[PDB]
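K.L.:
Dropping a structure here in structure tokens format, bear with me for questions.
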Amino acid sequence: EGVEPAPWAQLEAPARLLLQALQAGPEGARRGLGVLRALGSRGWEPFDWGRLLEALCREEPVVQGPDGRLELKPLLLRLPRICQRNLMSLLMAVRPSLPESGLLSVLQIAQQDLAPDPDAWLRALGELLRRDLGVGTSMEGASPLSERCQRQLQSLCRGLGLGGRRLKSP
Amino acid sequence: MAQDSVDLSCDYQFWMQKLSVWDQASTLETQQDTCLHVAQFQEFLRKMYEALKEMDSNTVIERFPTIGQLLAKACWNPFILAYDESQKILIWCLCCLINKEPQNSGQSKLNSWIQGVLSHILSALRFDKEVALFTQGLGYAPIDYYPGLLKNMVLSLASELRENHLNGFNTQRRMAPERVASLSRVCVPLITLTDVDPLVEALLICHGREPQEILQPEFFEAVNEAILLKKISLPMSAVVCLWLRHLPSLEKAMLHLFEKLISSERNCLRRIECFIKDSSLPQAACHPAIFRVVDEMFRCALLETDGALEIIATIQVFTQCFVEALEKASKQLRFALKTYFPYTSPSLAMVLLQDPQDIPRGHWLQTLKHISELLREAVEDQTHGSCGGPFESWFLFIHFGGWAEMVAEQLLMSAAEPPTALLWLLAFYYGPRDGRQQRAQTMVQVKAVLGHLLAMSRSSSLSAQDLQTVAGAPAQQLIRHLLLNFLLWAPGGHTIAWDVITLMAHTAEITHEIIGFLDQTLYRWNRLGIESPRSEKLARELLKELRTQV
Amino acid sequence: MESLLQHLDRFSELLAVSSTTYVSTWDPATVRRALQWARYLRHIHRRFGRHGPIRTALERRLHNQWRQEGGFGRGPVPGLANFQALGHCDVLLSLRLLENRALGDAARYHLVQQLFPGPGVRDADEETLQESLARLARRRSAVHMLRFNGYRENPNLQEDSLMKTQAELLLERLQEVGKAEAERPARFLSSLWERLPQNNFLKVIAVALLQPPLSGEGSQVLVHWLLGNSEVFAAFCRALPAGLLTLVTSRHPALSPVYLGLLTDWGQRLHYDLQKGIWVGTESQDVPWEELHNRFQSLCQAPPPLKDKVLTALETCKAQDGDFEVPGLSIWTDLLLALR
Amino acid sequence: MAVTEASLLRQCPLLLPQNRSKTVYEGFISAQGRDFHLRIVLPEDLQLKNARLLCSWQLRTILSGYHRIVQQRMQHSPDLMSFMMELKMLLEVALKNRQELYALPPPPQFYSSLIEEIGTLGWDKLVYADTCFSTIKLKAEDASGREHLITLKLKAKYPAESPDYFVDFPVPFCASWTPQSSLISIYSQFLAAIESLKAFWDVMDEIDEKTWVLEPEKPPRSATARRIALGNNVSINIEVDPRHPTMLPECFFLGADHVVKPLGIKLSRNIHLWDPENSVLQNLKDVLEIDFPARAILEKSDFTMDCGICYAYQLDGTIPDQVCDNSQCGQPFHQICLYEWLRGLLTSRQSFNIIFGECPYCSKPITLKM
Ligand SMILES: [Zn+2]
Ligand SMILES: [Zn+2]
């Protein structure tokens, strides 16, 4: 009646395992890494991240908020929050061996530009990914954290004897 | 002593007008509003208890207008009765509002009403009816099973939630997500009520499969408060996941570390290591998500102050705790340093991980002279495929205790022909972003100061003014801390220590800085097991007396 | 050991009159003496409560007190319940004094002032009375909240939370009477049956039988009580679901062939009508077809130890009423067609 | 426009109100340059709560697996205008999802130019093409004589947009694509990346030859990690920085706490004697003061006899006991892990104390008896 088959039901079997795999709590991410060593081990030595990476954006429909509102989420804002956090973790662990073309498609979602009730965690994980590619300095206030954090931390670093290192370069 | 009533009589109408809104708070939104504002209600009641305590009832009429109806609305509200001391205070309040010998019938009516609400608070069977009838027949009082009733009730729900978790996407009961969220709004007010630590722990690990969060971060704050104030004690595995779903609770654990280094326990690094190990921040930081969010807030604070010795100290402790908790739970399948420290070659980290306890005292010169070579390779040849620049390789080099600190005290031992390697290294520690002109100038200034100081060591116990000459701009901290090194290391010290201290201690800032330095030296020494007890006892004594002067 | 008896029985008299509405004579002297004696019980409970002949002797005095009062005719006093009720006897007494409306003003004043001085003694060595009434008011509220925003009336009653609880109270209460050996448990179970809400009661028992052992002497007592009294056991098999009784059977096979006997007796009170394709009862209170289909389907959806027994008990019942192989005729034909 | 008089014309140009009382609309709806047949009968009032909407067989096969979406959109949506908006967008989505079936390339540019450019390369180079021509994957050689492959996925307009280049080697390949660039352009960039990274490859080729690489088995080219086996029941894993391969890696050792200590101490002491002018082997041999075994066990390299869920031996007393009834997996599990896992899946069903459901790795029938 209210069965959903898991959103990765229809994928490449190995990925389907990966995404089932990260679902499993914070040690999710290593299970990630163990998964990957146990699939370089098997007959499909390459894992075409490229095939996975498109799929994470493929939009598909939901009716959420009021009784009736059609909206489209890509995979990333649809499959279970903990595979989100544990992907990005793992893509930091494998950042080099990807195409940028796919990644940036993901990150654009991750940046979460104009949504209400955002994925703080994924956004932050975006900023930490863009810094590492070398395409999202952004000239901005675009560092991983909250305004509230950066402010309450400036507030306290003041009440301490500043050092004779020179770290800002005017 | 001026107002007594005025701010309290405003806050009264605010709160009486808020409790009238909630009144047994049988809905979602009434209850969220209750849950947030409850804290301030508790404080209000503390101050109001002082107010009602000092005076007596039925003689006075200050807030006696509607105090009855406020305390009814409060108590019958069970989210109120659930928060830490508010129940206890409302009892205290109601003890004040009693009168021993009634004169007006009203006094006695109220006293009866108070006893009534007390039976209502304590010992009323506001629950499933048949269970009342059954236990009453068995001849039990609520008292002797409520406890048991609660526990079995709780594990019921913990079970329920845990099978929700394992049936991810199965044609079975999916426990109604409203009810998951409903529970967790119940948790919050009695997080500290020991009977429930199974339930809470459950909900932190029984995340399941929604794109959306399904819990209200008012809960995550109420939890994180109690982890950090030691009013819960969960299992560690609870709290790696807790962080790894609601970020103002990871932000807000890391500020609560700063407040220890900053206000309360300035330069007590034993207490800082104890704080770091007690909260599971090393443990959490084994996760390469959580490392990055916390290192980013370290980097924030490094720039807001321009390289504070206090923040340097706390980093060194935490790095130590981190490395030793990463080592523990990381035999099979561990994350790479390009995943914790991404912004330099893992060579440098892999060098700086290797602990000085384990190496001989004489081979520390070799190792530091190698670190200088590799920092110079990375900083000077700032080319593609590397560090992005100097700041990055510095923010790394902070994180290590062992290597960063040994430069000064190795210079003292090798003042005769100081190696250019250590000169560069050291000027770099106390000043990045100089230029080769500024850093070479600093090197040779320090080399000339080594000449005078080596003359004074090879000489007898001499004055403090001869040293203030060579001491006399951008390189003051460098020279000061190198010279403190000399005072504590040389046997010429222990005689004119105070005479140098008084001249150098211009302000309170530099006093606190040297206090931090002395703590860092002691912590550093007791760790690596290297001691000249002279320096140790002397450092501790001077530190002892100067913490009084401030 | 002998010193404790005159202490404890005097406290028990004072506890039972705590409930009672004569409170005019009471004063701070009485109240102070009550709570000092209660402190001493709580003191005893801590000092030589565990692994002593004293413990077992006080339990004889408990159950002797609790059986010579009985709870029949004169006054159904709950009383200080059992050995752990000595560890919070103070609280029971103090709670009863608050619930007496005629509790005198000066006594209540001295009382509440002595229970709740306030936070002057936030530093107290012994986990004190104040803290006990707080953590109660908390649990209470916690329960109430969890009931109305969390609690679910499970359909596997063997996994319910109130049932599970009421069950384990009855099992404690049988274990006590078992070791006392004063009256047989049969008398106790019969007085239950007489007194209380029966419907609720029976689900209790049902859950009781599947609870794993805690110290199943209890379970072995309940099977013998039931089999002794067939009339209540008729309403047991009548009043529950199928799954509950299926598990009752796989666990305690001393019940199986009496309950099969019951169905064997209810099926034989049916007739087919040709207009409506159905067996039906004459009387209103006779199991409808669907009910009996359920219950048999259940016995079959079970371990092999029962399945062959019930299958053969039907096939022998079918041959007995003519081995026809079409419906209209033998109720048991019907069942056996229906179960494929 | 605002009103659904002109906004409906503008946004559904090919929906014609047949009846005067605008109740029957019929004809065409656009999506991705393709027009679909649709006859949408309203009641006598303008209420989609109850309406008829019939489709061509073309449309229904393309809106397979959203039937409920459209049925709910009918009952929830206020106006026809908005309903058509939702339907249009939904078709858009369905075709870009099923992008495999639906191509009309413009051949006169495409299939001709692709053949011209592949001729310009020379006919050793291609290795594969899908029949839909979408995939191609090519070869290039190193000066060493190593084969290196590249996946390209080509769109409707190859020369217009960039072809997506999907590739093994470990640092991101970046391609200066112009519309004036072609296959030989991106091919040149790929040979440039080859000649550049040679050192990193030489290092990893030397390792795979001389030593017992353990965890990756016939390793791919993306691999920076090599779990080397040395002595017995002790391993060292090594991850390398690719641009300065010869430089030190993050190194560490797995095994017995009594065996691992001396090596770690010795590494600490002898690390200043690492030099990036020799090889990783020639530096490890003088730092760790040993020679390595060259496949001490080549056949029984390792079978991770560990959970294959949590990848650990000893979970709370329990050992890897439950296995696969399969020659190709053989993968041990824990009772706890495999129960926790299968309890989720749609395929698995639970008998009395028995659960049949799919092995995680190979998706074959596996049975668990609690
Ligand atoms: Zn396991
Ligand atoms: Zn398998």
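Per the header: electron microscopy, 4.2 Å.
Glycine residues also receive a Cβ, built from the backbone N, Cα and C atoms like all the rest.
Take a look at what Swiss-Prot says about it:
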- D:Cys307, D:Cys310, D:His334, D:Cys337: Zn(2+) 1 binding site (BINDING)
- D:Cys324, D:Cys329, D:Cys359, D:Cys362: Zn(2+) 2 binding site (BINDING)
- D:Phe166 to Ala: Does not affect interaction with FANCI and FANCD2; when associated with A-149 (MUTAGEN)
- D:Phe252 to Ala: Impairs interaction with FANCI and FANCD2; when associated with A-248, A-254 and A-265 (MUTAGEN)
- D:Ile265 to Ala: Impairs interaction with FANCI and FANCD2; when associated with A-248, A-252 and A-254 (MUTAGEN)
- D:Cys307 to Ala: Abolishes ubiquitin ligase activity (MUTAGEN)
- D:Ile309 to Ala: Loss of interaction with UBE2T (MUTAGEN)
- D:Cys310 to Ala: Abolishes ubiquitin ligase activity (MUTAGEN)
- D:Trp341 to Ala: Loss of interaction with UBE2T (MUTAGEN)
- D:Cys359 to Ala: Abolishes ubiquitin ligase activity (MUTAGEN)
K.L.:
Which of these recorded positions (D:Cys307, D:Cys324, D:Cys329, D:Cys359) have a C-beta closer than 6 Å to some atom of ligand 2?
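P.N.:
Within range of ligand 2: D:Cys324, D:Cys329, D:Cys359.
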K.L.:
Apart from D:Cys324, D:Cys329, D:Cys359, D:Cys362, which residues in this chain have a Cβ no more than 8 Å from the mean position of the Cβ atoms of those residues at the Zn(2+) 2 site?
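P.N.:
Other same-chain residues near the Zn(2+) 2 site: D:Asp325, D:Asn326, D:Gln328, D:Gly330, D:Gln331, D:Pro360, D:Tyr361, D:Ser363, D:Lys364, D:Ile366.
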K.L.:
Using C-alpha positions only, work out which of the recorded positions D:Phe166, D:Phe252, D:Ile309, D:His334, D:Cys359 is nearest to D:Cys324 (Zn(2+) 2 binding site).
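P.N.:
For D:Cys324 (Zn(2+) 2 binding site), the closest Cα among D:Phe166, D:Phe252, D:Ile309, D:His334, D:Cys359 is found at D:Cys359.
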K.L.:
Taking Cβ distances under 8 Å as the criterion, give the subset of the recorded positions D:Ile265, D:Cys307, D:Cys310, D:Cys329, D:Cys359 near chain A, ordered by sequence.
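P.N.:
Among the recorded positions D:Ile265, D:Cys307, D:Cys310, D:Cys329, D:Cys359, the ones whose Cβ sits under 8 Å from a Cβ of chain A are D:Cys310.
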K.L.:
Of D:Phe166, D:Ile265, D:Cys324, D:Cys359, listed here as recorded positions, which sit with their C-beta under 8 angstroms from a C-beta of chain B?
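P.N.:
Near chain B: D:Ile265.
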K.L.:
Using Cα coordinates, what distance in whole Å links D:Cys307 (mutagenesis position) and D:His334 (Zn(2+) 1 binding site)?
P.N.:
5
K.L.:
Suppose we draw a 10 Å sphere around the Cβ of D:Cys324 (Zn(2+) 2 binding site). How many other Cβ atoms does it contain, all chains included?
P.N.:
20
K.L.:
In the three-state scheme derived from DSSP, which category covers D:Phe252 (mutagenesis position)?
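P.N.:
For D:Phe252 (mutagenesis position) - judged by DSSP and reduced to three states - the answer is strand.
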K.L.:
Give the distance between the Cα atoms of D:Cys359 (mutagenesis position) and D:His334 (Zn(2+) 1 binding site), rounded to the nearest whole Å.
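P.N.:
For D:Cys359 (mutagenesis position) versus D:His334 (Zn(2+) 1 binding site), the Cα atoms are 12 Å apart.
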K.L.:
With the Cβ atom as the reference point and anything under 6 Å counting, tell me which of the recorded positions (D:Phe166, D:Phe252, D:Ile265, D:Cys329, D:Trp341, D:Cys362) are near ligand 1.
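P.N.:
Qualifying residues: none.
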K.L.:
Between D:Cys362 (Zn(2+) 2 binding site) and D:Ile309 (mutagenesis position), how far is it from one CA atom to the other, in Å?
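P.N.:
So the Cα of D:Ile309 (mutagenesis position) lies 13 Å away from that of D:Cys362 (Zn(2+) 2 binding site).
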K.L.:
Per DSSP, to which secondary structure element type does D:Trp341 (mutagenesis position) belong, with helix, strand and coil as the options?
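P.N.:
Once the DSSP labels are grouped into three classes, D:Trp341 (mutagenesis position) ends up as helix.
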K.L.:
Provide, as an integer number of angstrom, the distance between the C-alpha atoms of D:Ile265 (mutagenesis position) and D:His334 (Zn(2+) 1 binding site).
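P.N.:
With the alpha carbons as reference points, the distance is 36 Å.
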K.L.:
Recorded positions D:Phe166, D:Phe252, D:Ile309, D:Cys329: which have a Cα within 10 Å of D:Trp341 (mutagenesis position)?
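P.N.:
If one measures from the Cα of D:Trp341 (mutagenesis position), the recorded positions that come within 10 Å are D:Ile309.
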K.L.:
Going by Cα-Cα distance, pick out whichever of the recorded positions D:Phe252, D:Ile309, D:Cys337 is nearest to D:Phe166 (mutagenesis position).
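P.N.:
Sorting the recorded positions by distance from D:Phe166 (mutagenesis position), the top entry is D:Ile309.
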K.L.:
Looking only at Cβ atoms, how many others are within 10 Å of the one on D:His334 (Zn(2+) 1 binding site)?
P.N.:
24
